Amino acid sequence: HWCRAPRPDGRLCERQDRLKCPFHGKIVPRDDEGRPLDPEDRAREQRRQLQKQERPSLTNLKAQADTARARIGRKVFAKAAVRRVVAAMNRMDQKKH
DNA sequence: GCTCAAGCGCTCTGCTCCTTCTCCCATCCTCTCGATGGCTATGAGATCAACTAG
Ligand SMILES: [Zn+2]
């Protein structure tokens, strides 16, 4: 099976995904023109398209942390995460021994 | 410009981690080997309460 989703470039999606295509969500069977064979699936996609159409001065201490690179560092550098890093490594140390 | 908001710092748990601290480790029996263990004097003053007379 193929996603066969209608891309903005006019070509059907050729991604080979078992269940879900990341750029188009769930994968449903489609014909040569990229139309879902199930009429219910066509209606659901139309509803999704309608929903999409409907849709001091200096950075404070909290505002400075509000970004991408800080968020990933906070998750990586955590008391529970570091302990889980050690705890996971302890279990392979038992396997190594 | 008059009310709901947005924040906001301060406080209250609280949640887990790390550290610290006390206890605990079968029963009974025999024997030997060692260690330990203390031992100033003598006299002077002064008080006091009990006999021994008065
Ligand atoms: Zn796709």
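All residue numbers given for chain A refer to Swiss-Prot; the residues shown span 565-619, 656-697 in order.
Method of determination (from the header): electron microscopy, 3.4 Å.
A Cβ is built for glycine as well, from the same backbone N, Cα and C atoms used for every other residue.
Under mutagenesis, Swiss-Prot gives A:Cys567 to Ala with this note: Defects in transcription-coupled nucleotide excision repair (TC-NER); when associated withA-577, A-585 and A-588. Its Cβ taken as reference, A:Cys567 (mutagenesis position) is surrounded by 22 other Cβ atoms within 10 Å in the chains shown.
Per Swiss-Prot, Zn(2+) binding site is recorded for A:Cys567, A:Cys577, A:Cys585, A:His588. The local packing around A:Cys585 (mutagenesis position), expressed as other Cβ atoms within 10 Å of its Cβ over all shown chains, amounts to 18.
Record note (Swiss-Prot) on the mutagenesis of A:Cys577 to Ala: Defects in transcription-coupled nucleotide excision repair (TC-NER); when associated with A-567, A-585 and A-588. Remark: A:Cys577 (mutagenesis position) has A:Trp566, A:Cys567, A:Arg568, A:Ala569, A:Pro570, A:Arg571, A:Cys585, A:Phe587, A:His588, A:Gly598 as non-local neighbours, by Cβ distance under 8 Å and separation of at least 6 in sequence. In three-state terms derived from DSSP, A:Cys577 (mutagenesis position) belongs to neither a helical nor a strand segment and is classed as coil.
For the mutagenesis of A:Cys585 to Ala, Swiss-Prot gives this note: Defects in transcription-coupled nucleotide excision repair (TC-NER); when associated with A-567, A-577 and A-588. The structure shown keeps the original residue. DSSP classifies A:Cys585 (mutagenesis position) as strand under the three-state reduction.
Per Swiss-Prot, mutagenesis A:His588 to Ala is noted as: Defects in transcription-coupled nucleotide excision repair (TC-NER); when associated with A-567, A-577 and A-585. Note on A:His588 (mutagenesis position): other Cβ atoms within 10 Å of its Cβ, all shown chains, come to 17.
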